[PDB]
Amino acid sequence: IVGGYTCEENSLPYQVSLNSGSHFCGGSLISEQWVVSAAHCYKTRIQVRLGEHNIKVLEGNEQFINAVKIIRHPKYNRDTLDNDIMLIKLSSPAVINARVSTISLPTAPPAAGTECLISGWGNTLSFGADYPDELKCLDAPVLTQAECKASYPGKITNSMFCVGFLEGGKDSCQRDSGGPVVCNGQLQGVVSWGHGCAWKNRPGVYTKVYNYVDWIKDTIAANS
Ligand SMILES: [Ca+2]
C-alpha cells in the first residue's frame, strides 16, 4: 500500500497473509475453512496466516494453517489476468474470534463513487521497494468503468474494475495482490494489477468478486 496508514491491530479480522517462506500475497477469509485470493498468487504449497498485524513478530493471536486445496478459476488467463480469482481451502477450520473472522460476499456490483478499504503488507513506494512489517490501510473510491478503460486501453475485461485516484500517490502495490477491497462491509474486489504503483493516471485494477458469487458457492459446496 502506497500513501496509506497503519491499520489498527487486528481491526481487519478477515485479512490473511499467504506465506511460502515469506509473505507474498494477501487474501480474505470468507468462511471458517475458505480463503479468496488472486489466481496469479498461485503456488503449489501455501501456508495461510490469520490474525496477523506484524508479520515478522509473534504477537500471540496468529493462526498458521496450511492450504489443503488451491482452486484457480477455470477461465483464468495468465497473460491478460482475466478472471484473476482463486479459492484456498484450509486443511483445518480457523478458530473464529475477535481477531479472526469472515467477510461477506457482495450482493451487487461495486458502484462508482463508493468508498472502500484496501489493505495489505505490500510495497509502500512508487519506486524502489519498502515492505512493511505492519498491515497497511487505504481508503479509496471506486472509479467509473469509463475512467478505468481510459487508463488501460484494451486491457480491461468484464471481470475487472478500478479503485483509486487518477492523480496518483495512493494505491495498492506488489504483494498486496490477492488482498481485499471491502466496501460497505462486503468483499467487492481482489487486488489484481496495475502499471507501476500510485503513478498518475494508472489506478489499481481489481477482480470484481460479484461476477463469481455463484462459482464460489458451487465450488465450495463441491469441495467441503
Ligand atoms: Ca505476527
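Residue numbering in chain A adheres to Swiss-Prot, whereby the residues present occupy positions 81-304 in order.
For all residues, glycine too, the Cβ spot is worked out from N, Cα and C.
Record features, source Swiss-Prot:
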type	residues	note
ACT_SITE	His120	active site, charge relay system
BINDING	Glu132, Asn134, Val137, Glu139, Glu142	Ca(2+) binding site
ACT_SITE	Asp164	active site, charge relay system
MUTAGEN	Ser257 to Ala	Loss of catalytic activity
ACT_SITE	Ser257	active site, charge relay system
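Features recorded in Swiss-Prot, as mapped to the structure shown.
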residue : record                           : CB count, 10 Å
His120  : active site, charge relay system : 19
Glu132  : Ca(2+) binding site              : 27
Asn134  : Ca(2+) binding site              : 15
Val137  : Ca(2+) binding site              : 11
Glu139  : Ca(2+) binding site              : 13
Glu142  : Ca(2+) binding site              : 17
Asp164  : active site, charge relay system : 28
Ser257  : mutagenesis position             : 23
Report the nearest neighbour of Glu139 (Ca(2+) binding site) in space among the recorded positions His120, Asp164, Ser257, comparing Cα positions.
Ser257
Pairwise CA distance, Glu132 (Ca(2+) binding site) versus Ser257 (mutagenesis position), rounded so that it is a whole Å:
17
List only the single closest residue to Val137 (Ca(2+) binding site), chosen from the recorded positions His120, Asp164, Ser257 by CA-CA distance.
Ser257
Do you know which of the recorded positions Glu132, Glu142, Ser257 end up with C-beta under 6 Å from ligand 1?
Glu132, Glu142
Near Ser257 (mutagenesis position) in space, meaning Cα within 10 angstroms, which of the recorded positions do we find among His120, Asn134, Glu142?
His120
Run through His120, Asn134, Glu142 for me and report the recorded positions whose CA is within 10 Å of the CA of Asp164 (active site, charge relay system), in sequence order.
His120
I want to verify one value. Collapsing DSSP to three states, which class is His120 (active site, charge relay system)?
helix
Near the Ca(2+) site, what residues other than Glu132, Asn134, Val137, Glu139, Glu142 in the same chain have a C-beta no further than 8 Å from the centroid of the listed C-beta atoms?
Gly131, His133, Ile135, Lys136, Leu138, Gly140, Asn141
Quick one: Cα separation, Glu142 (Ca(2+) binding site) versus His120 (active site, charge relay system), in Å?
25
Would you kindly give the Cα-Cα distance separating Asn134 (Ca(2+) binding site) and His120 (active site, charge relay system), rounded to the nearest Å?
24
Let me know the DSSP-derived helix, strand or coil state of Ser257 (mutagenesis position), please.
coil
